[PDB]
Amino acid sequence: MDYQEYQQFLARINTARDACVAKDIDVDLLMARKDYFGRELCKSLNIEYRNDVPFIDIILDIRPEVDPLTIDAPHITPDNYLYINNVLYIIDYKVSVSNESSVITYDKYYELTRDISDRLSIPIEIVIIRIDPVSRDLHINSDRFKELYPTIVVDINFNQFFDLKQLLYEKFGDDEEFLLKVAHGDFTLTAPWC
């Protein structure tokens, strides 16, 4: 965390009169909780910090001798990557308390990446790192990634984030439109006109 980000978030919550701004604060807080997790985990993973790096850039980095025009561009935007022993991990970061999104993202990545994996004839994998905000547990599905990194410890906390989220939710607790917005994703749709 940081003092300046705390100050600007507090000011944004106080400024909020509508529900669109409240939903924007909610989603930007949640992405901040994701960026902080990714930053700290990378700090502790001995790896470079990436953030939604394009897949074509990953292919260019691992093997720059290939033509970057014959390569198809998949819709995937991998969060981080890692190449070792002609083995490629598509690193992701999730702060979800359930595997409900984790498995969805893993299956989407598999579907979108197996074709390119087989056209280059090189072993690539997908790694999902799920952390519970309430308890800092690390969940990894990739067996080989677990073998690669069996000893990782994290020293983070989610007290500032929890407090700010609750302060926003108690400021807008009585609002119906805000609750209807936060019940779903970032594409906000107001109550029906009929």
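According to its header, the structure was obtained by electron microscopy, 3.1 Å.
Cβ coordinates are placed from backbone N, Cα and C, and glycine is handled just like the others.
According to Swiss-Prot, the feature Mn(2+) 2 binding site maps to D52, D79. Recorded in Swiss-Prot as a mutagenesis result, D52 to A carries the remark: Complete loss of nuclease activity. Swiss-Prot documents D79 to A as a published mutagenesis change and attaches the note Complete loss of nuclease activity. For the mutagenesis of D92 to A, Swiss-Prot gives this note: Complete loss of nuclease activity. The structure shown keeps the original residue.
Geometry remark: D92 (mutagenesis position) versus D52 (mutagenesis position), CA distance 9 Å. In the structure shown, the C-beta of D79 has more C-beta neighbours within 10 angstroms than that of any other entry among the mutagenesis positions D52, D79. On the backbone, the CA of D52 (mutagenesis position) and the CA of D79 (mutagenesis position) stand 4 Å apart.
If you draw a 10 Å sphere around the CB of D92 (mutagenesis position), it holds 19 other CB atoms from the protein chains shown.
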